[PDB]
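J.: My questions will all concern the structure given below.
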Amino acid sequence: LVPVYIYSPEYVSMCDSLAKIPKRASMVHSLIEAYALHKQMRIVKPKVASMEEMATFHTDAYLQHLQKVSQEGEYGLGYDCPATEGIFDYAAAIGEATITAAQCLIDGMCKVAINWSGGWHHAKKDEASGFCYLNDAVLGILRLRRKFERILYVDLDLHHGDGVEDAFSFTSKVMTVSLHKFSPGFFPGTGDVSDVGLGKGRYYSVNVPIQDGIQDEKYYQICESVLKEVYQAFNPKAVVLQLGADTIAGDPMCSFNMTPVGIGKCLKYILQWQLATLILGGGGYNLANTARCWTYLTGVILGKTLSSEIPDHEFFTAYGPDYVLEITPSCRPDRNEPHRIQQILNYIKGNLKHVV
Ligand SMILES: CC(/C=C/C(=O)NO)=C\[C@@H](C)C(=O)c1ccc(N(C)C)cc1
Ligand SMILES: [K+]
Ligand SMILES: [K+]
Ligand SMILES: [Zn+2]
């Protein structure tokens, strides 16, 4: 009944080296450790990544070139995803880490496994996209697929989980549900409510297009409404949960207006299903707030109430000016007109009626 926490001093050090999120992995672990939460979780070292376990989703052709430019140095290797040194080994490390957590859920080692450094949901099978070179979420889903008949992927990141959805857009055995911001010109541009999948996978993709400024209460009523209908029609045997923290107030994305407590409500509702759940991180570019969020969420999984005051640790100075765990919503409008939100939920309710 004890959650597995994918951790390794070398692993965090590798994730620290990630270009867009310096030392973020350490900030998260350090803060989690500062609350002594790791003393209540089964700490598991991530396995070593092989080329063969990455090839279960990504093409050989893409994997060769990705490792090649990683040695020294098309395929989406530009813009947000520039070819940099050791990017293969970093991407593969996280890819393997998520697979390790998926493996633990299979062995019946636990009901919940955690890899906060994962959740890179934009990578296609043969294309790098949106800081994502390898798609660890997919790899984990494929691993869970060996034991569990139906997999449910819930993406609570600010951005649409296009990579994971595209990977399983033709199957009914893996259902993806993504709550994200949707507005012309906003990355990645896909994920409208009309996006329901293709082939036999039709109606087994769910996207919830949301506008700026949404807060906890409204977000949960939206999220729970959908998840109630999804769990009813799909009856999942396992869940992969992506909890990107770029939805939290104070994030440089300045889009949604969420607090960790809001996301926690969504997490509490999913955990109450008593299914094998794989918890993933993702976005979150306010490094301190991202640490605040996932630490609180770790406590939510553990069913513990955390002290409001941030304890002193290596990154204590980065938690000004209040040095508390809570996060206050920004005083800016919620751009979600109640009518449109209602129209979307009906569009989804209708789509879910097709699920047998
Ligand atoms: C890819 C992404 C988030 C992905 C994510 O979070 N996936 O989960 C965000 C991009 C669009 C972005 O917003 C951006 C902003 C500034 C910038 N420069 C100032 C260079 C470069 C990129
Ligand atoms: K999302
Ligand atoms: K699907
Ligand atoms: Zn994001």
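We number chain A the way Swiss-Prot does; in order, the residues shown are 14-86, 95-377.
Header says: X-ray crystallography, 2.9 Å.
From the backbone N, Cα and C atoms, a Cβ is placed for every residue, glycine too.
Okay, so Swiss-Prot annotates it like this:
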| type | residues | note |
| --- | --- | --- |
| MUTAGEN | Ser39 to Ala | Enhances the deacetylase activity |
| MUTAGEN | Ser39 to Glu | Decreases the deacetylase activity |
| MUTAGEN | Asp101 to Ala | Complete loss of catalytical activity. Complete loss of catalytical activity; when associated with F-306 |
| MUTAGEN | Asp101 to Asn | Almost complete loss of catalytical activity |
| MUTAGEN | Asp101 to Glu | Partial loss of catalytical activity |
| MUTAGEN | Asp101 to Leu | Complete loss of catalytical activity |
| BINDING | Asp101, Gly151, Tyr306 | substrate binding site |
| MUTAGEN | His143 to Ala | Loss of catalytic activity |
| ACT_SITE | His143 | active site, proton acceptor |
| BINDING | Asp178, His180, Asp267 | divalent metal cation binding site |
| MUTAGEN | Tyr306 to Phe | Loss of catalytic activity. Complete loss of catalytic activity; when associated with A-101 |
J.: So for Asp101 (mutagenesis position), how many other CB atoms are inside 10 Å of its CB?
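T.: So the Cβ neighbour count for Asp101 (mutagenesis position) comes to 14.
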J.: So how many other Cβ atoms are close to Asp267 (divalent metal cation binding site), meaning within 10 Å of its Cβ?
T.: 23
J.: Counting distance between Cα atoms, which of the recorded positions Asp101, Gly151, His180, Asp267 is nearest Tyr306 (mutagenesis position)?
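T.: Of the recorded positions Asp101, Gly151, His180, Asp267, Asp267 has its Cα closest to that of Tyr306 (mutagenesis position).
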J.: Kindly point out which of the recorded positions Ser39, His143, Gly151, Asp178 have a C-beta less than 6 Å from some atom of ligand 4.
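T.: The recorded positions passing the 6 Å Cβ test are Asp178.
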J.: To the nearest whole angstrom, what is the C-alpha distance linking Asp101 (mutagenesis position) and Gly151 (substrate binding site)?
T.: 6
J.: Which one is closest to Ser39 (mutagenesis position) in space, judged by CA to CA distance, out of the binding-site residues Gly151, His180, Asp267?
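T.: Going through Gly151, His180, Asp267 one by one, the Cα closest to that of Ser39 (mutagenesis position) is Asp267.
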J.: Quick one, can you pull the C-alpha distance from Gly86 to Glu95 in angstrom, nearest whole number? The 8 residues in between aren't in the model.
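T.: Across the gap, the Cα atoms of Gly86 and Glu95 sit 12 Å apart.
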J.: How many Å separate the Cα atoms of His143 (mutagenesis position) and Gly151 (substrate binding site)?
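T.: Taking the Cα atoms only, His143 (mutagenesis position) lies 6 Å from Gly151 (substrate binding site).
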J.: Cα of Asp178 (divalent metal cation binding site) to Cα of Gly151 (substrate binding site): how many Å, rounded?
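T.: The separation of the Cα atoms works out to 13 Å.
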J.: For the recorded substrate site formed by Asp101, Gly151, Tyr306, name the remaining residues of the chain with Cβ within 8 Å of the site's Cβ center, in chain order.
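T.: Neighbours within 8 Å of the Cβ centroid, excluding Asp101, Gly151, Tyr306: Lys33, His143, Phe152, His180, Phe208, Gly304.
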J.: What Cα-Cα separation, expressed in whole Å, is found between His180 (divalent metal cation binding site) and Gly151 (substrate binding site)?
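T.: Here the two Cα atoms are 10 Å apart.
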J.: Would you mind sorting out which recorded positions among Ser39, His143, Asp178, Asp267, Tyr306 put a C-beta under 6 angstroms from ligand 2?
T.: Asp178
J.: Could you state the whole-number distance in Å separating the C-alpha atoms of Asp267 (divalent metal cation binding site) and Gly151 (substrate binding site)?
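T.: Counting only the Cα atoms, the answer is 14 Å.
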J.: For the substrate site as recorded (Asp101, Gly151, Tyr306), determine the largest distance between any two Cα atoms, in Å, rounded to the nearest integer.
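T.: Those residues reach a largest Cα separation of 14 Å.
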